[PDB]
Amino acid sequence: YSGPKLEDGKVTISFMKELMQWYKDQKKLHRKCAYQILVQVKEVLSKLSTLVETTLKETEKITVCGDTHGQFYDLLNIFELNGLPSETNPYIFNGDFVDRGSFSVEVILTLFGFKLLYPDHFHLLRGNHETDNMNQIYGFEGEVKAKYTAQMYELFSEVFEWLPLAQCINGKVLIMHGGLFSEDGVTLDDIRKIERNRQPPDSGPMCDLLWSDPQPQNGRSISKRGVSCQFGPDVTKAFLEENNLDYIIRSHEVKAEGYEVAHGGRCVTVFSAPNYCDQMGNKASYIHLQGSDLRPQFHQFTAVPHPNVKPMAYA
Ligand SMILES: O=C(O)[C@@H]1[C@H](C(=O)O)[C@H]2CC[C@@H]1O2
Ligand SMILES: [Mn+2]
Ligand SMILES: [Mn+2]
């Protein structure tokens, strides 16, 4: 084995650079290194609140990315366009890092490594695909079994249970994978109090955070996905007012331009998997926020070449 090795058992920036090149070249991180990253990141994540609260000073910025779905070569493109993560270049990846795309192992271990390297500046929120029943079906479990073992997959599954469910910036912008709730009256403190270290239930706030979608008309509708709901602009307005928020940022739906701004400004979708499944032909985007101006700034990007492995090859 001549691949990347941790230094004194820890991630360093040189390790991360070596890992990204190793993965670009389609090689595998040694299982002992992968294991170390997973046990360390489980410990880091298990200390976090279900609601991560982040303050951006006036001169600070943060980048918000939506789903990435194992599109590792597109993830590298994000870092090339926008800079590597660092204490002065923070990131939030808003769930759905795995499944569908066939470089899910590379995406997730790269993201976990950066979480370890910059724990206060690199943030990962859970998506509906960071769950066992979805991974069983949509590629990630197959991919982990092919590259490592069933035991490694069980460890991933346990780490995913500790991913936080939402993040609030400056008490003003709330970020979650799916959306808002099937019932009125949910507060930020209710979100803080969710015991999240589990597979999601099929109803309730934890389910909604990972699964809901906005709809244009007022009200709520039964979701076409079979779980959670669609929520209208009235739902969003009431939630923002009770919680003294400005708007939400969510992901969870593919958008041809990489983003959408619904509910009159109040519900933003960002989606960071361009040409999803090598077929959708969509652009992707990421958002910049700044402590002096929390309004979203959108940066669009398009897909880059990857090795010839088909999406869902492991599903
Ligand atoms: O997040 C989702 O549920 C959607 C799909 C999925 O994750 O299964 C994929 C395409 C649009 C969104 O990302
Ligand atoms: Mn998705
Ligand atoms: Mn999703």
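We're sticking with Swiss-Prot numbering for chain A, so the shown stretch reads 176-490, in order.
Determined by X-ray crystallography, 1.5 Å, according to the entry header.
Positions of Cβ are set from backbone N, Cα and C atoms, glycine also.
Quick look at what Swiss-Prot lists:
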type: ACT_SITE; residues: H304; note: active site, proton donor/acceptor
type: BINDING; residues: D242, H244, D271; note: Mn(2+) 1 binding site
type: BINDING; residues: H244, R275, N303, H304, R400, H427; note: substrate binding site
type: BINDING; residues: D271, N303, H352, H427; note: Mn(2+) 2 binding site
type: MUTAGEN; residues: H304 to Q; note: Catalytically inactive; no effect on interaction with CRY2 but increases the stability of the interaction with CSNK1E. No effect on RAF1 phosphorylation
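Features as recorded by Swiss-Prot, highlighted on the structure.
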residue: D242; record: Mn(2+) 1 binding site; DSSP (3 states): coil
residue: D271; record: Mn(2+) 1 binding site; DSSP (3 states): coil
residue: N303; record: substrate binding site; DSSP (3 states): coil
residue: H352; record: Mn(2+) 2 binding site; DSSP (3 states): coil
residue: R400; record: substrate binding site; DSSP (3 states): coil
residue: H427; record: substrate binding site; DSSP (3 states): coil
When the Cα of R275 (substrate binding site) is compared with the Cα of each of the recorded positions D242, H244, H304, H352, which one is closest?
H244
Tell me the Cα distance separating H427 (substrate binding site) from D242 (Mn(2+) 1 binding site), rounded to the nearest angstrom.
7
Taking every protein chain in this structure into account, which of the recorded positions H244, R275, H304, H352, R400 has the most other Cβ atoms within 10 Å of its Cβ?
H244
Out of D242, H304, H352, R400, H427, which recorded positions lie by ligand 1, with a C-beta less than 6 Å from some atom of it?
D242, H304, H427
I'd like the number of other C-beta atoms within 10 A of the C-beta of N303 (substrate binding site), please.
24
Would you list the other residues of this chain near Mn(2+) 2 - those whose C-beta lies within 8 angstroms of the C-beta centroid of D271, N303, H352, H427 - in sequence order?
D242, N269, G270, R301, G302, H304, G353, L385, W386, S426
Taking 10 A as the limit, how many CB atoms besides its own sit near the CB of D242 (Mn(2+) 1 binding site)?
29
Within 10 angstroms of the C-beta of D271 (Mn(2+) 1 binding site), the count of other C-beta atoms across all shown chains comes to 28
Neighbourhood of ligand 3 - binding-site residues from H244, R400, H427 with Cβ under 6 Å:
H427
